[PDB]
Structures are given as structure tokens and as C-alpha cells.
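Asks: Could you have a look at this structure, given as C-alpha cells, before my questions?
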Amino acid sequence: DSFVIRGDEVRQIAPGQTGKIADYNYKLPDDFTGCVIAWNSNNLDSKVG
Amino acid sequence: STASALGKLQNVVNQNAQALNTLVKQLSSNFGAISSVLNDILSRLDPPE
């Protein structure tokens, strides 16, 4: 599963988390097995306009 | 007139009653948790702890 989020919201992508992204957009199971990968694309996904 | 001649049966009854009473009493202990009642724990913390 792929998406783009703000820099400060990456903390909410974890089992048993609470916030705004974790409960309204993407909810993870408590016993989730797998892995999470995150990197930065300010030079690609952000524009001067 | 003379009492205390039937100590054995009274002792058996007292032992049974005391064992049941202490088994019931044990419900109020803490056992190292934050409270002795489940509802307060459920209604004051998120599931992870």
C-alpha cells in the first residue's frame, strides 16, 4: 500500500497509534505483521507554485 | 449445658466459610496494576497497555 503524507505524520503509521491520519485515513491492525518504508520527495512532490 | 464439645464439626464449617470468604476477598487486590476494577482500566487508557 502506497501513499504520500506529511513529514510529521509518519509517526502515526504504526500499530496501536492515535492521531488524525491513523484513525481517519489509514488504520493499522494491532497485530500487524510486515514492514513500513518511508522517504522524502520534497524535490519531486513539492512545487514552487 | 456444657458447650465446646463439638469442636470438630464447627471447625470444619469455619474452615470452609473462611476459605470461601478469603477467595471472594481476593477480588479487591491490585497485583501490581493501576486499579482493581476492569471498567476504570478500560475507560482510562487505550488498548495497548
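Chain B is numbered as in Swiss-Prot, which gives 940-988 for the residues shown.
Per deposition record, electron microscopy, 2.8 Å.
Using N, Cα and C of the backbone, Cβ positions are placed for all residues, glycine too.
Feature list, courtesy of Swiss-Prot:
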type	residues	note
VARIANT	B:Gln954 to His	In strain: Omicron/BA.1, Omicron/BA.2, Omicron/BA.2.12.1, Omicron/BA.2.75, Omicron/BA.4, Omicron/BA.5, Omicron/BQ.1.1, Omicron/XBB.1.5, Omicron/EG.5.1
VARIANT	B:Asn969 to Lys	In strain: Omicron/BA.1, Omicron/BA.2, Omicron/BA.2.12.1, Omicron/BA.2.75, Omicron/BA.4, Omicron/BA.5, Omicron/BQ.1.1, Omicron/XBB.1.5, Omicron/EG.5.1
VARIANT	B:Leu981 to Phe	In strain: Omicron/BA.1
VARIANT	B:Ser982 to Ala	In strain: Alpha/B.1.1.7
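Show me how these features fit into the shown structure, please.
Replies: When secondary structure is read from DSSP and collapsed to three states, B:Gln954 (variant position) falls in the helix class. The Cβ of B:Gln954 (variant position) has 10 neighbouring Cβ atoms from other residues within 10 Å, across all protein chains displayed.
Reduced to three states, the DSSP call for B:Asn969 (variant position) is coil.
B:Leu981 (variant position) falls within a helical segment according to DSSP. B:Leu981 (variant position) has a Cβ environment of 10 other Cβ atoms inside 10 Å.
All protein chains included, B:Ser982 (variant position) registers 8 other Cβ atoms within 10 Å of its own Cβ.
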Asks: Test of understanding: give the count of other CB atoms lying within 10 angstroms of the CB of B:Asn969 (variant position).
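Replies: Total other Cβ atoms inside 10 Å, all chains included: 8.
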Asks: Using C-alpha atoms only, work out the spacing between B:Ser982 (variant position) and B:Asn969 (variant position) and round it to an integer in Å.
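Replies: It is 17 Å, counting Cα to Cα.
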